[PDB]
Amino acid sequence: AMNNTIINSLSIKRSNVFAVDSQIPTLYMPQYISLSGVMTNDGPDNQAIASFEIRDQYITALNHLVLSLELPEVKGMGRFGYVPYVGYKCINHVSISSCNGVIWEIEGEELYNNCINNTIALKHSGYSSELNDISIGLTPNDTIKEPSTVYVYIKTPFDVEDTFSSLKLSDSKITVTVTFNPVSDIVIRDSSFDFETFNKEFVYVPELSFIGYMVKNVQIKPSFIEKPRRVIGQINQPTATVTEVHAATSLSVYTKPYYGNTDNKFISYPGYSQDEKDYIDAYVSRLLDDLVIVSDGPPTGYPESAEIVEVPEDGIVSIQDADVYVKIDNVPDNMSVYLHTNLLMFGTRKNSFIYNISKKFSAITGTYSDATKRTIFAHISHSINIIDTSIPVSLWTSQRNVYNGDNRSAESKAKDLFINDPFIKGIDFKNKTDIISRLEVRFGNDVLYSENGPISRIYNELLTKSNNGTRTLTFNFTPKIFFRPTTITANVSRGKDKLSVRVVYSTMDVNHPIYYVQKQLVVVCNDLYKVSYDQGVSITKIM
Amino acid sequence: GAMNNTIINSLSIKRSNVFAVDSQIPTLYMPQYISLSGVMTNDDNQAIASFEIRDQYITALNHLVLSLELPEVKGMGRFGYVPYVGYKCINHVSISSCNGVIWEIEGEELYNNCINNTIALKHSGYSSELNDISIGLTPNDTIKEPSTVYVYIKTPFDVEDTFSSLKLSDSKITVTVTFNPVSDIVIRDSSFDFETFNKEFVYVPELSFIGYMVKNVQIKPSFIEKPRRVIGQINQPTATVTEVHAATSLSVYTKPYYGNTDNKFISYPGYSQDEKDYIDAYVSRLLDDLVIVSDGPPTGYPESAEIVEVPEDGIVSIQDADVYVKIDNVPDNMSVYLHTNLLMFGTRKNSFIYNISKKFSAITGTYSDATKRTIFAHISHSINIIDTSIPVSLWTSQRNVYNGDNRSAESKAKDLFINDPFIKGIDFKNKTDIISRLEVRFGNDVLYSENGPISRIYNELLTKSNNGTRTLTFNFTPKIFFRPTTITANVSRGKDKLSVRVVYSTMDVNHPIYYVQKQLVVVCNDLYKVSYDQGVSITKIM
Amino acid sequence: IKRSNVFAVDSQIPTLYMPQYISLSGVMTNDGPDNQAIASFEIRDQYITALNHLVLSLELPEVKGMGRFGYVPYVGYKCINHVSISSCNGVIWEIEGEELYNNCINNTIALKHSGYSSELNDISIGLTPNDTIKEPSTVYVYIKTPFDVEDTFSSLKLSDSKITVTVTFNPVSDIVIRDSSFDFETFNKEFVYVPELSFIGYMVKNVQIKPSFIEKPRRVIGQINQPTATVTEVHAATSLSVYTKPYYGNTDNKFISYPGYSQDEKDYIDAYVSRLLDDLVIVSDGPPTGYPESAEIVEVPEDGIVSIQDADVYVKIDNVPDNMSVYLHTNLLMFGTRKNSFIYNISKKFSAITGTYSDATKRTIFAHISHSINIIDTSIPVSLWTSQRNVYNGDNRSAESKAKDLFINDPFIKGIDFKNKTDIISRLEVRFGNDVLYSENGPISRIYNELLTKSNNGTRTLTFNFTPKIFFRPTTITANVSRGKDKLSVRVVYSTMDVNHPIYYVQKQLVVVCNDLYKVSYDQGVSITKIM
Ligand SMILES: COc1cccc2c(N)ccnc12
């Protein structure tokens, strides 16, 4: 059965790769353990906090925390849906602490970031058409969403090498404290939705699961742990500084939008489908019904500022230098076809440049239905983009706009949805646009790193096998757990105990509404700590 | 230089070199892919391939792959293969030496072990060629072209490549494969001549594996985890695994039993296997009979059918349910009709009724004068994955006080037999979860209890798998290099058996799904010690 | 018992080092060989002790003008003809562009960084001499090396020597999909490769270097339509791979259709069907004009069924003007080697065509198509349809349709179709010296390659090394020399086809890649040595 040339080609110490001594491991028994928590409503703005205390003589070690949430049935009228990954967006903060203090904590967004390359984790936290499409209730008793459980993997450093990295409790009490975002963050809804009643009646219903380990004659040794912390820059300020950086493993930079100067209302939302094209199509779809109207004489029901034009016989309406081709089939003899030529329009001066959403269409074809008295659109040529779909409606009607701005029908305006997702990066719903033009990191007062493209994000996505990375400077390339991490290391004497970030943002057109979306600079630092287990668990910052 | 002046600036302790390694020399060996045709036997007269590996120059092996030749399929009717056809072929696999069975597995259990291996699943046969339902129009028409599929037979010997490989100490290994009846892998309609197919079909297998020829092999013993399952009785919420002495893991799930039906179904989506795909195939098969454009009252439907003309406002009220039907370009001599009771079920006369027509809220379309048919544009409905998983015979069983299936004979004859051996839950996606609570008892004591599938969450999480099972894992130690950690019995105290009780969700007797029977499946992973003194042997740890 | 602690471990203090991401600009010379662009980067910093993780970035220019233009998917990898890492002792490692790509083909994120977006890869159309077809863009190419397998452990040590990374770029026509209207002559003149090299450098305090091994791939391409290839001086190989490439030299490299960014088999097929449909069913007032004379365009009968021999095409268009009829083009593409032979007729691969004529746009809007078009059909060069072998005219499409055909010169195509789906190797034989080392009647070696590497684009691969990398000396197939076993010879038998299918005339080339084991030593700087 072997070929003759192999057997013919077949003193030195030789390591055996066909057998190995199956070592007896530490004696232990694992258990999936679940805890109800205690819910308090204080800290801050009466924010909801869950606390779980872990102390059992048979739990010697734990890891792999997973948080459960019961989502209630949602009944009533209006449009309602959950943000994708709803269970993660719920989370404002997680702390693991002993009686000596805090062992490890994370900001909601950073936990989410760390799990973003984990499709399973993401799926478990709630990503489904059931949960994330925008349902509409038609009756005060109609069911919008059914009840549901979501599961949030609270990834910890204790999970890297399973039992080797687990958290050893000894005889100490470990408290896990979870702070929840306000339910407004996790919910997408329209004006008809009675959010006021929903807000009062909604309660967070959490449960903390984990893998406990009952361990005979546990042999503890000291370990190291990376604890993340982040600094949020002042609004639109292109700088932030992290103080007291003594032994850090990595440093990440990114941008968030800030929508406080707005009502957080958006024209459209794609629902469960989350691709860039989904976002764009959802937006086109919402505009199409005011964009091309089939009507008995001039269309009614629009603001006087609307400029609705009858389409010439050759199908071309000319909006300044923009040509829009409109051919609708099966149009009644008493009716004509109209193009709305300024459905949304923005400018900071009269008689200057204009951002006009209607000029972003070049062809609209479709067929009229006599049966349902509507136009069924077939093919659209346009240049709508992910930004357009990310513009809050408030910006269209702002005092900086010389135009009325929002010339949609009332019916369309009613369909607008509030979106308060807490984990948005960049300035568009997909973090597609790169608004950072240059990044500088200084250790003390000396330049540590500088780049003119996102070469650090490319390396981040590569080394972590992620397609949603960040501009990240990684200092630790040493394998976790089995080594002490490599860290950038302070002088303190020479002033080098702080990392300072300066980015150059690219500047947008002041006549595009996107210019007025506020930006925030997020800098996340991972500091090395030593873990000791001598009478209670404790950590110690490495200097 | 290019190294910034800060990194250079801040640069006698005992250190590990992370910038070089000692290249230690491995065992001198040489690998080879080997294929074998083996021998076939047919003794319910199930086919059994057996392959003997006897060669003094093969020290070890792993990575078994079984290939199967699928023959050309000629004739009339509708015919496709079940997704991942290769795995559904396999009833049982066993690896034995002269000293008995070294490792064996049920077909469904090997499928489950491979379910997160996309490549393995794709090689086994997942393609529109294989899995879309084709239709033959003449007795000499070709329905399916000859294909060859490859089934990766995952074994404990692959976990750590050469370290885990099954060693052969001059012993004769026999790999024995038991095949499900070909009924199980074929989705067909009534017009297909399955009788002739069933007798003409022959499983044509070849077993390949990676053999290793090793000089001066140095054998050591290892351990192996051998799966075992129990199936509770029909509709019992309990099942028990006896003789549990050293288990590494326990998993619980549910299968449906359709033995009380014909295993015929109204619709099937073919190669496209998403939940939305199943639903859409179903809505599509119903729509032919649901909304009819006709010259006077539509004909060819049973008398029990309630087909009514759509009023000029487009709304038909089926009891409390309002259906909107508006069709464009309908001829002046024709009207739009709606079948208000396409499928309907009830257990007591003039009481509660489940009526599939009521799960439509809006149906829009345009009549084609050129093809004499209605082309539908938008359907608002509430059909779900369960509706698509109902055997037709349940619509027409004696419990139904109605006729039940009010479809056209044209619709009825397109129904399909599905006999997939590996269905789970009570719907084709395994979406619906009918376990409301699960209890595992080691003896009289409760070992585990959960109120939601947190055990499946961990299973999926810890194995990176989208389709896990409610699984209790006892071993968190790395395989091969460590004696697996087990849960250990106490025979003295009756603690040598694992009993599982679940609380099934309570369903409505006026929904056909209520009558789909279910079985509890409990799989236990028993720890065995593999010994190599005079041949290969295994011993169940006690 | 004596038990190993699985609940805690000693934290070893590692070598003291600091890593830095380092980007460099290169020297570009358009010398070597056919005036091919070369980019040289010199790493000569005394404080860069080790490096790995090479990333090449490319600034792609704005593209202005007229016509249809797009970039091949994963454009950055397709740009690379060859990468070579060398030192003042010669070459340490080097790879051919296709093999680098092959090595990265299951690294989705690497592929995405290289340029795989609708911005890049859909075919765009410029409407005026100053219309912008593509915006400027920067892509990132992960030059994977043996030095990244085990991070700092596997890293390239510089040892106070001067490292030079050399990148040879394919001509830009390889990465561009264009029509005839696009001014490629000008573009070809003005386009310049604008490359920057990044890498992770390591400042190591008191580095303790040791020797190691390294697999260096090398390949042999057979002559056109010759089913054999030999690799010489094979003394210590860790693997051997066999695949097939098409040769399109007998050809203008033009194809009827291309799907764009969407790259699924079904996308290729639908893009094709859409292109044929404009000529396949025609709503016309009187017999359609503008077609070649060899075209057999017939009016669809009232029954709706047109019969092309034993092939029936059902065609119903809705809402057709009273003064026009519906026609079917019964031989849009046809191929036969004799007058009394089997004919391959693309119209016969359609069974049903429905749609609706639009009065407003005066064009037919197709609704549903029953057809049997396959991936091969879409991968047939137009030339082969009109080759001398074809006793028919071949291409009976409209002139408007033929204007839209696209040049494609992607250097990394394999097999004979655009998804490498069809296997054309029927039998495979591998000989070490004169003795058969391996043979197979089915693609079991490729099934294993896909299985063992978790890949759906594998190759027929003989793996000799099943030993963990870096931490052990790799297991190799080992020469004898005295018994003539210093040669790896591959012979394939290609599967046979009916000679009346155009794809039979696609020229094939056999590709054999051998991974030879090298020893890395660090005496007078870095040095590699071929194991014998
Ligand atoms: C998966 O097994 C391994 C991976 C990496 C390192 C080691 C090691 N140090 C000892 C034993 N096994 C190892």
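Using the numbering of Swiss-Prot, the residues shown for chain C are 16-547, in order.
Just so it is clear, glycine is given a Cβ too, placed from its N, Cα and C backbone atoms.
DSSP gives C:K17 (mutagenesis position) a coil state; it is part of no helix or strand. For C:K17 (mutagenesis position), applying a Cβ distance below 8 Å and a minimum sequence separation of six or more within one chain yields no residues. Per Swiss-Prot, mutagenesis C:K17 to R is noted as: Confers 30% resistance to rifampicin.
In Swiss-Prot, a mutagenesis experiment is listed as C:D25 to V, annotated with the note Confers 45% resistance to rifampicin. Cβ neighbours of C:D25 (mutagenesis position) (same chain, under 8 Å, six or more residues apart in sequence): none.
Quoted from Swiss-Prot, the note on mutagenesis experiment C:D25 to N is: Confers 60% resistance to rifampicin.
For the mutagenesis of C:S26 to C, Swiss-Prot gives this note: Confers 40% resistance to rifampicin. The structure shown keeps the original residue. Classification of C:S26 (mutagenesis position) by DSSP places it in coil, neither helical nor stranded.
Take the CB of C:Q27 (mutagenesis position) and look out to 10 A: across all protein chains shown you find 15 other CB atoms. Under its mutagenesis entries, Swiss-Prot includes C:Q27 to K with the note: Confers 50% resistance to rifampicin.
In this structure, C:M33 (mutagenesis position) is part of a beta strand by DSSP. Counting Cβ atoms from all protein chains shown, C:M33 (mutagenesis position) has 24 others lying within 10 Å of its own Cβ. Here the residue is the original one, while Swiss-Prot reports the published mutagenesis C:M33 to I with the comment Confers 20% resistance to rifampicin.
For C:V222 (mutagenesis position), the count of additional Cβ atoms within 10 Å of its Cβ stands at 18 [all protein chains shown]. Among the mutagenesis results in Swiss-Prot, C:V222 to A has the note: Confers 40% resistance to rifampicin. The residue drawn here is the original one.
C:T243 to M appears in Swiss-Prot as a mutagenesis experiment; the accompanying note says: Confers 30% resistance to rifampicin. For C:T243 (mutagenesis position), the count of additional Cβ atoms within 10 Å of its Cβ stands at 14 [all protein chains shown].
Experimental mutagenesis is annotated in Swiss-Prot for C:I439 to N, with the remark: Confers 45% resistance to rifampicin. Counting every protein chain shown, 18 other Cβ atoms lie within 10 Å of the Cβ of C:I439 (mutagenesis position). Annotation note: C:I439 (mutagenesis position) sits in a coil segment as assigned by DSSP.
All chains included, 15 other C-beta atoms sit within 10 angstroms of the C-beta of C:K484 (mutagenesis position). Annotation of the published mutagenesis C:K484 to M in Swiss-Prot: Confers 70% resistance to rifampicin; the original residue is retained in the structure shown.
Secondary structure at C:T511 (mutagenesis position), as computed by DSSP, is coil. Quoted from Swiss-Prot, the note attached to the mutagenesis of C:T511 to A states: Confers 35% resistance to rifampicin.
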Which of C:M33, C:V222, C:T243, C:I439 (mutagenesis positions) reach within a Cβ distance of under 8 Å of chain A?
C:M33
Identify, in sequence order, the mutagenesis positions in C:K17, C:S26, C:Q27, C:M33 that approach chain B with a C-beta to C-beta distance under 8 Å; the answer is 'none' if none do.
C:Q27, C:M33
Nearest-integer angstrom distance between the alpha carbons (Cα) of C:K484 (mutagenesis position) and C:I439 (mutagenesis position)
33
Fill in the CA-CA distance, C:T243 (mutagenesis position) to C:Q27 (mutagenesis position), as an integer in Å.
53
Rank the mutagenesis positions C:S26, C:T511 by how many other Cβ atoms lie within 10 Å of each Cβ and give me the one with the fewest.
C:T511
C:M33 (mutagenesis position) and C:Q27 (mutagenesis position), distance between Cα atoms, whole Å
17
Looking at the mutagenesis positions C:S26, C:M33, C:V222, which ones sit with their CA no more than 10 Å from the CA of C:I439 (mutagenesis position)?
none
Between C:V222 (mutagenesis position) and C:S26 (mutagenesis position), what C-alpha distance do you get in Å?
20
Cα-to-Cα gap, C:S26 (mutagenesis position) vs C:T511 (mutagenesis position), nearest whole Å:
62
Rounded to the nearest Å, what's the C-alpha distance separating C:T511 (mutagenesis position) and C:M33 (mutagenesis position)? Just drop the number here, would you?
59
